[PDB]
Amino acid sequence: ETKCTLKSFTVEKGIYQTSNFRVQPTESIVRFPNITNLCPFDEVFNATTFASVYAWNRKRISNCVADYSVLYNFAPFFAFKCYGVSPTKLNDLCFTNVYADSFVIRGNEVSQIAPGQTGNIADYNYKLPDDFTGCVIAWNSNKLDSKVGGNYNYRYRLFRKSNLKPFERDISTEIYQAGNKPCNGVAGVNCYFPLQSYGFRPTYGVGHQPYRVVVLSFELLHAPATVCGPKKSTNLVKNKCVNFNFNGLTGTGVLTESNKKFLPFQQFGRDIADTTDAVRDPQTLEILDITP
Amino acid sequence: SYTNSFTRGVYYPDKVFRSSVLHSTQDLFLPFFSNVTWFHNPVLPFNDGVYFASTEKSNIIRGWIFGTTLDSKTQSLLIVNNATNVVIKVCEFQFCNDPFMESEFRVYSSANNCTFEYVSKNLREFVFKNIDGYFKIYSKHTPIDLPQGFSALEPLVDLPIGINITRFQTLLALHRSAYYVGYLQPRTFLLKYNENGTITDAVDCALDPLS
Ligand SMILES: *[C@@H]1O[C@H](CO)[C@@H](O[C@@H]2O[C@H](CO)[C@@H](O)[C@H](O)[C@H]2NC(C)=O)[C@H](O)[C@H]1NC(C)=O
Ligand SMILES: *[C@@H]1O[C@H](CO)[C@@H](O[C@@H]2O[C@H](CO)[C@@H](O)[C@H](O)[C@H]2NC(C)=O)[C@H](O)[C@H]1NC(C)=O
Ligand SMILES: *[C@@H]1O[C@H](CO)[C@@H](O)[C@H](O)[C@H]1NC(C)=O
Ligand SMILES: *[C@@H]1O[C@H](CO)[C@@H](O)[C@H](O)[C@H]1NC(C)=O
Ligand SMILES: *[C@@H]1O[C@H](CO)[C@@H](O)[C@H](O)[C@H]1NC(C)=O
Ligand SMILES: *[C@@H]1O[C@H](CO)[C@@H](O)[C@H](O)[C@H]1NC(C)=O
Ligand SMILES: *[C@@H]1O[C@H](CO)[C@@H](O)[C@H](O)[C@H]1NC(C)=O
């Protein structure tokens, strides 16, 4: 190596700088913060009573952390299709707010909850715009929402003067006028009641049994920091040249127990000439020095 | 009337510990020896942050209200404190033009479309600022017309609202049985850090040739 550095075959006595020694770092520890305020998905999926189709319950989710690994890994889920976003990477792209609509429709009508569909459900009760971005889910609930003798509390509407617009709701109960003679709000001939409650029973066939539905839909208008998915904070090692990532602070070096005392709102410390030389561990809240 | 701050309205520009290091910053500060209004109440402007001190052993100052119109048709913030504890809130309101047993709260008459909730002598300083949809609040409580001294203000809150602000007010507890307002401008300061990491002194670098 000396002969190569000098470009010769005879080196005379001396002392020669030949190269450099640089310790090597192994593994990459990515630190971060908890989840804390998270998405209370345990309510929109587990309420004891779900709404009806003509009047669907819309619950919004504020700024939290969303753990979709609870819904993806949980249950049979007879249908699960996500349209704008790929179902797997739901943890790296986040949006301003999510909404979770819910209802109870029939089995053979689940295929109507999709962008660009037609039918008694997609034209009169719940219409999804063609520019959908969320992701639909639906599962069977025959053992809960079905009583022997008929369950007459679910009330899809089947008559309306015009097709619904995307994401509208109509709970009016006026009498539909079919003919040309007004009926002044009473049933009779050519005037009908526009609600046609399902006759749910346990001894039905698949395609006529109740199927609960949840429709997550995402929106990102202009908010810079919003609800987002969860990340990670690998265990923290010490006394080894490591590649570390403190809730944003990316660096390399040896980590060591400190004996300085930050003020209880300061995250990391800097030197003169402005280099990060101490951090605080988010989870345990202890100060650690960073030496190269 | 009007009064003169002396060296007031210094806050820690951010996290990151620090010790003896005359560190230099550019930010929005309240210039030294400024012209601060005196109040013994009306709609004020905001325009770029606000310094706000007060004094009273009882608690007459019971929070502020912010926004552009202080009514419906646009959103606003509301920060309140009954004898219980603080209540931050963000809806569209309908605010009394003069909003203010022990029964109270003639403040608003509407709470629509709420997009954020939260529930739970003396000198009490506050610095309010609003950058990139975040509404930052620094504060300090030092106990004994203002006096003369140095005391740096530590960050309290952070709210990712998005709200626009152009005006603000105050809230007071009536009688049935003193406060100042500075404004902040882009200045350059030189902060002296202690060995524990606290700001003990400062220099406003636009005062006199010495600075
Ligand atoms: C939906 O709610 C039910 C009841 O509230 C949950 O059933 C509970 O499951 C846990 C875990 O096995 C048990 O310890 C409880 O005893 C169960 N509750 C009852 C009343 O027996 C169910 O886990 C919830 N489902 C989801 C997805 O959260
Ligand atoms: C983030 O979560 C961790 C655990 O996942 C919390 O660590 C706990 O800290 C308390 C100290 O008050 C210990 O008594 C617990 O034993 C810790 N738990 C574990 C599993 O180690 C940590 O406190 C959380 N962050 C915050 C800010 O509270
Ligand atoms: C503050 O400005 C007003 C504006 O007219 C002026 O009258 C007053 O003297 C000023 N106060 C000081 C302390 O300079
Ligand atoms: C204090 O005011 C808040 C404002 O809504 C209210 O929620 C709370 O109940 C009040 N305290 C008591 C004891 O009522
Ligand atoms: C805000 O409230 C008004 C009146 O209550 C309502 O018309 C409007 O839809 C609300 N905003 C949203 C986004 O729903
Ligand atoms: C605040 O008001 C200005 C008026 O010039 C407007 O252009 C701006 O869009 C408003 N802020 C937001 C976040 O919309
Ligand atoms: C804080 O600073 C004082 C004086 O600068 C020093 O005596 C003390 O040890 C420091 N630490 C404390 C009070 O925890």
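Indices start at 1 and increase along the chain as displayed.
Going by what the header records, the deposited coordinates were determined by electron microscopy, 3.8 Å.
Using N, Cα and C of the backbone, Cβ positions are placed for all residues, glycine too.
What Swiss-Prot notes for the published mutagenesis of A:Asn34 to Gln (Swiss-Prot position 331) is this: Reduced viral infectivity. Record note (Swiss-Prot), mutagenesis A:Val186 to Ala (Swiss-Prot position 483): Increased resistance to neutralizing antibodies. The unchanged residue is displayed. For the mutagenesis result A:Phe193 to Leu (Swiss-Prot position 490), the note given in Swiss-Prot is Increased resistance to neutralizing antibodies and human covalescent sera neutralization. For the mutagenesis experiment A:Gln196 to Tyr (Swiss-Prot position 493), the note given by Swiss-Prot reads: Reduced host ACE2-binding affinity in vitro. Per Swiss-Prot, mutagenesis A:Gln196 to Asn (Swiss-Prot position 493) is noted as: Reduced host ACE2-binding affinity in vitro. The note that Swiss-Prot attaches to the natural variant A:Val148 to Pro (Swiss-Prot position 445) is: In strain: Omicron/XBB.1.5, Omicron/EG.5.1. Under the heading of natural variants, Swiss-Prot lists A:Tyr156 to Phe (Swiss-Prot position 453) and annotates it as follows: In strain: B.1.1.298. Among the natural variants that Swiss-Prot reports, A:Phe159 to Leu (Swiss-Prot position 456) is described with the note: In strain: Omicron/EG.5.1. Natural variation at this site is recorded by Swiss-Prot as A:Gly199 to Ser (Swiss-Prot position 496), annotated: In strain: Omicron/BA.1. For the naturally occurring variant A:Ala273 to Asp (Swiss-Prot position 570), Swiss-Prot gives the following note: In strain: Alpha/B.1.1.7.
Known features from Swiss-Prot, placed on the structure.
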residue	record	DSSP class
A:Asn34	mutagenesis position	coil
A:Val148	variant position	coil
A:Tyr156	variant position	coil
A:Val186	mutagenesis position	coil
A:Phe193	mutagenesis position	coil
A:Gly199	variant position	coil
A:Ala273	variant position	coil
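Looking only at the recorded positions A:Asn34, A:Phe159, A:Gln196, A:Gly199, the one with its C-alpha closest to A:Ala273 (variant position) is A:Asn34. Listed in sequence order, A:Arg155, A:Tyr156, A:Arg157, A:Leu158 are the same-chain residues six or more apart from A:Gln196 (mutagenesis position) with CB atoms under 8 A from its CB. Separating the Cα atoms of A:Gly199 (variant position) and A:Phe193 (mutagenesis position) is a whole-number distance of 16 Å. When the Cα of A:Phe159 (variant position) is compared against those of the recorded positions A:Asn34, A:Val148, A:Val186, A:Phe193, the shortest separation belongs to A:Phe193. Counting only the Cα atoms, the space from A:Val186 (mutagenesis position) to A:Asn34 (mutagenesis position) is about 60 angstrom.
Cα separation, A:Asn34 (mutagenesis position) to A:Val148 (variant position), rounded: 47 Å.
The variant positions A:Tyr156, A:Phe159 differ in how many other CB atoms lie within 10 Å of their CB, and the one with the most is A:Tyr156. The two recorded residues, A:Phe193 (mutagenesis position) and A:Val148 (variant position), show a Cα separation of 25 Å.
Only A:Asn34 of the recorded positions listed as A:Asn34, A:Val148, A:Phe193, A:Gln196, A:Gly199 bring a Cβ under 6 Å of any atom of ligand 2; the order follows the sequence. A sphere of 10 angstroms centred on the C-beta of A:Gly199 (variant position) encloses 13 other C-beta atoms.
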